[PDB]
Amino acid sequence: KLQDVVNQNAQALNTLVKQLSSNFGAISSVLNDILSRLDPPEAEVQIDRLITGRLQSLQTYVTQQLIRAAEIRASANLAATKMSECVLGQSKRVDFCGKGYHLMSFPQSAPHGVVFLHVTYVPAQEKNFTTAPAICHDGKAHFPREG
Amino acid sequence: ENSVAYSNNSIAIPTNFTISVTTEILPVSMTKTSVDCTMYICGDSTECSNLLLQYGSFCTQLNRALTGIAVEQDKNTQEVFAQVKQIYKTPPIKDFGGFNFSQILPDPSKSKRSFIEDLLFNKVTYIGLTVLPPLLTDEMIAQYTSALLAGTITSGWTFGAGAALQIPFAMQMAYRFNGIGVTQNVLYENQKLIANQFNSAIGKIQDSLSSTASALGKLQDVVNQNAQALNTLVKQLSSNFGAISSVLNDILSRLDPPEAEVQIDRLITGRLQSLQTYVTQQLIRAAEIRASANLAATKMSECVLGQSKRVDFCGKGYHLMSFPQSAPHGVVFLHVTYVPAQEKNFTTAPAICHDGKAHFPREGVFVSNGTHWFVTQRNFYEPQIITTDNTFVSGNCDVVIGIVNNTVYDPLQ
Amino acid sequence: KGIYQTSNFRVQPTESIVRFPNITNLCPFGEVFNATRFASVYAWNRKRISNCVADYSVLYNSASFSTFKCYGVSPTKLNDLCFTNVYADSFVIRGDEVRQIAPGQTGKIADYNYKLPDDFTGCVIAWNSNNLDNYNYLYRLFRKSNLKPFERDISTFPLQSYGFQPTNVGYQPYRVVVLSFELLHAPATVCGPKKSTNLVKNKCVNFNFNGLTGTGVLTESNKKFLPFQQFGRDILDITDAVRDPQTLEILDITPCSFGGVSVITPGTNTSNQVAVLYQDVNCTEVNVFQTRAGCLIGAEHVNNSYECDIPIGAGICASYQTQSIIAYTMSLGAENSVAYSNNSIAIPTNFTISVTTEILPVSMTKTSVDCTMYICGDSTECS
Amino acid sequence: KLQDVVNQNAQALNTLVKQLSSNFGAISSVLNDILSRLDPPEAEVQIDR
Amino acid sequence: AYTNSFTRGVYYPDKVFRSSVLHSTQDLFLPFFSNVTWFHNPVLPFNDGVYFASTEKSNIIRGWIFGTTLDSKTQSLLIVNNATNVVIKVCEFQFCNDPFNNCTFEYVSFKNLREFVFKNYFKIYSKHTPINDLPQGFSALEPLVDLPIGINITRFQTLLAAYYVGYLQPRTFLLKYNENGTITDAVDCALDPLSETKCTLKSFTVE
């Protein structure tokens, strides 16, 4: 989960830097070569193809980052919620705090993330019993309080 | 409008209840669409493909983005349904205390869907734009929901928490009542009535789902938004964008490359901006469906595999339990909720005096019919004669605003 | 270890097929370009041409034309095209004025004598006639407004004559012909001379019917065209069917078989054996297996089920196992009928205090991009 | 928080309206001036920017 | 005398097959629920194109003349359906004041209502359906001839007892092609706010 978030940011920046090598229909993608080769009245026709392409590539990268930041903010709000309910408390929310009945959680820092060691009571050695909803002692029925 | 009949000493306690089954519907996945950006932009054309390479990664990045959405649709569907580590089955003998799940368990005469899942699957209705299949076919989804049903029915919450443990279904519902502060005797002393209210409420779900197509509106909306996005994406192939035509194979039939490249680059510019619009719309829509898949997984974790105390999270009532049904690109929860129904007004007091010491209720409330004083559960009227077993002492009379003089019975006397 | 979409496969066209109508009469271009009399531009002559074969190479190969400027077709392509109407317009103007006969011009010719549309799809063909053709040729000077594209206007003083004497180079009479091809979606009637060839069915081919190019599998169809309909469109507005111009039969056009290719692999540290999925094709169009996702080659099918390893789709997963790649219907998990009865309960006698890690992202690497330096790095001329 | 939401909506509309002044490489951003100054064939190339 | 032409005068806009689809098309059409002038000789305007219909008993009406002033010093289209041949030509006829040279084109090819839609270069559609005064029913017109002549035209007359004239107008219609590729219904997108909704949603049914 953390390594893939670092990989997605690295792929996004690597794509954004690679797009600087793209021609977009100019004579060159190295901007200083166009300016070395041409007078401004002709160079504007070439440079505006690179500006149009690079600006579309930046608008793409910033849109990707904004959509990705909404996923990381939803993840941060979920982490803040688990730290509020599952670390600073004991949650009754089944399977919110790892697979079990919840006891407590210990947070750990991690590169651009958080890790929770959730500690959970999981029952293990069941036996089969005969059971009844209630029992009759004296024509009165009796029911269990806490059992 | 309603002026609630308040006073410093009046309480309304429900003498009777209705068990109500509510339906809650959530989308969980999109159609796993994957659009071949080279065939969409430059269909079958070398002379066009050699221009699209001038734009760099702007094809590959769109396959990367749509592959990311396409895997996430299986991840969403896995996180909602695959929450059970084993495929549970119900026994041959349906001895569930009178509750009639035959409308929602699988029917072996049929894909092995239930009755209510077939209402749900019937009520919802070439040029690089491929559609990939889901990882889980609708039979496998309908088998995870069968395992979640057979877990919930035979074993309560315990199949979520650990190993699945059998418990008789009437004794499970007695714990479901105990978990909303309604004591277990309110279940068994009304068991046939509670079973008939559940069976009748389940009956109304079939008629509700059968009668109107509008009930599944959330899923038909998610289907329609995707179909409007593909209809847009394909209509945009026919737009001229300021080229001499939209028919790329005609431009190449009419013009030599020095002229044709100036026209084709307008179609590449327009179609690429159209595809980036569609992929952006899809990424924003995939974030919306991820938020709905996380909500569905949360409801299936807390509300199916447990009993969520989160008020109105599990339909409008005190929550008991939920039964998940599969639906096309979604999920449906039949939330079963205790709703109190027939209140009477009673006179009440926060505490009572007996020997200058003040007595308070352990669980419940004090009330009077108007002449005798009783203690009751707070969510079902059941008068108990007041005793030192249902009540605890604190302090003395003088501090409690609104206390009443009374007699408390001592069971040992 | 995983499944990777690597490439698009697409079946290639086996043959070239051209179908044009079985007409053999050469068009009357000689009766236009070699006509003895050309009209005065203010009342420019129009001859429409149809139901014939036009060899534009007989025109274009002659150096006698001083210009042959074409504005929506390139002249070497003309012999492979076909058109509804040609509309040959013919007139005489001053030689230095010939540059006004073009899409989008202004001046005494283009505003008041003869206007081409701003998207004129045709050829302007012009030559000197001082060796042949003088106040007898006339043009307009004055009008209350500019004339519409291909408007013609005779009225009364707003006309003048040219001074075309043989002693005058730009002051010479230039004969101008304009060809104004009607690219309409209709039964075409002036084709270039390119030969028709025999029909091919059920094979992928590069087709051209009446100049509508494409590639596809032609198949004869029960689509009930009305007698006037020339071709049919799908629900996606693309061409879906056509009528053969040399025999009235309705051919559906199916695009040649294509799909994404995905490679299913264990880790390369584990093995170099791989299996190939051809998405959304039957195993006829490509130890071979078939799935609702596509044709799967080099993975063996297995009747047992296991946990999913590499997901294919449509309930199938693949793994590398005792060795080869195998494909199987995935197990959802072990089956368990719970031992329910109306008086049986199971109670845990002992427990486990398990610890279970959960990991969450909390932030992105705080990137800032200087949009001016990214777009226009170190450059005032770009900034 | 609410003042940030009102500010973001106002700043987005203000940005969108200021983008009507921008040239995008056209000879002017005033649509009626490129129509009144240029021949229609040349005007289409400026208006399409 | 006027009659309400309920939904008549829909014709196939283009020589293209389509099926099970709701194509939206802009062309000259006869507007829905328009008044058509019911005649029983008179030279009429043409403006944009003429829908013409007749419940002719015994082929009483047979032909048409179209032009600007129906005399020499201009060109005029003639059509005559004489049962031997559909004679068509565009001569500079010095016609009489009430009829019943320099030629530049020529061509040959009760229960029933004959229908036609004349529009401009020059095109004729037709349909010929039995009925038992225009019907509250629907049927497309098929192209019948499509003849290039390059004529300035604004007036017409009829040759020989009821005939109904309606004038076409530019409109957007939505057309339902069925499985057999024939138009079973249409919507006039200019008619009323419901029809503006039906075209907006590309549907005959609006929720």
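Using the numbering of Swiss-Prot, the residues shown for chain A are 947-1093, in order.
Structure determined by electron microscopy, 3.3 Å.
From the backbone N, Cα and C atoms, a Cβ is placed for every residue, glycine too.
The DSSP secondary structure for A:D950 (variant position) is helix. Counting Cβ atoms from all protein chains shown, A:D950 (variant position) has 9 others lying within 10 Å of its own Cβ. Here the residue is the original one, but Swiss-Prot notes a natural variant at this spot, A:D950 to N: In strain: Delta/B.1.617.2, Mu/B.1.621.
Under natural variants, Swiss-Prot gives A:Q954 to H with this note: In strain: Omicron/BA.1, Omicron/BA.2, Omicron/BA.2.12.1, Omicron/BA.2.75, Omicron/BA.4, Omicron/BA.5, Omicron/BQ.1.1, Omicron/XBB.1.5, Omicron/EG.5.1.
Neighbour list (A:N969 (variant position), Cβ cut-off 8 Å, at least 6 residues apart, same chain): A:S975. Listed in Swiss-Prot as a natural variant, A:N969 to K is described as follows: In strain: Omicron/BA.1, Omicron/BA.2, Omicron/BA.2.12.1, Omicron/BA.2.75, Omicron/BA.4, Omicron/BA.5, Omicron/BQ.1.1, Omicron/XBB.1.5, Omicron/EG.5.1.
In the three-state DSSP reading, A:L981 (variant position) counts as helix. Listed in Swiss-Prot is the natural variant A:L981 to F, annotated as follows: In strain: Omicron/BA.1.
A:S982 to A appears in Swiss-Prot as a natural variant; the accompanying note says: In strain: Alpha/B.1.1.7. Cβ neighbour count for A:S982 (variant position) (all protein chains, 10 Å cutoff from its Cβ): 10.
Taking a C-beta cut-off of under 8 Å and a sequence gap of six or more, A:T1027 (variant position) has no contacts in its own chain. Swiss-Prot lists A:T1027 to I among its natural variants, and the accompanying note reads: In strain: Gamma/P.1.
In sequence order, the list of same-chain residues 6 or more apart from A:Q1071 (variant position) whose Cβ falls under 8 Å from its Cβ is empty. Record note (Swiss-Prot) on the natural variant A:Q1071 to H: In strain: Kappa/B.1.617.1.
Taking all protein chains in view, 4 other C-beta atoms sit within 10 angstroms of the C-beta of A:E1092 (variant position). DSSP assigns A:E1092 (variant position) to coil in the three-state reduction, placing it in neither a helix nor a strand. For the natural variant A:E1092 to K, the note given in Swiss-Prot is In strain: Theta/P.3.
Distance from the CA of A:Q954 (variant position) to the CA of A:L981 (variant position) is 35 Å. It is 47 Å from the Cα atom of A:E1092 (variant position) to that of A:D950 (variant position).
Checking the variant positions A:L981, A:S982, A:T1027, A:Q1071 against chain C with a Cβ-Cβ cut-off under 8 Å leaves A:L981, A:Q1071. Summarising the environment of A:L981 (variant position), the number of other Cβ atoms within 10 Å of its Cβ, over all protein chains shown, is 18. All protein chains shown were included, and the count of other CB atoms within 10 Å of the CB of A:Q954 (variant position) stands at 19. Of the recorded residues, A:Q954 (variant position) and A:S982 (variant position) place their C-alpha atoms 37 Å from one another.
In sequence order, the variant positions near chain B (CB to CB under 8 A) are A:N969, out of A:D950, A:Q954, A:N969, A:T1027.
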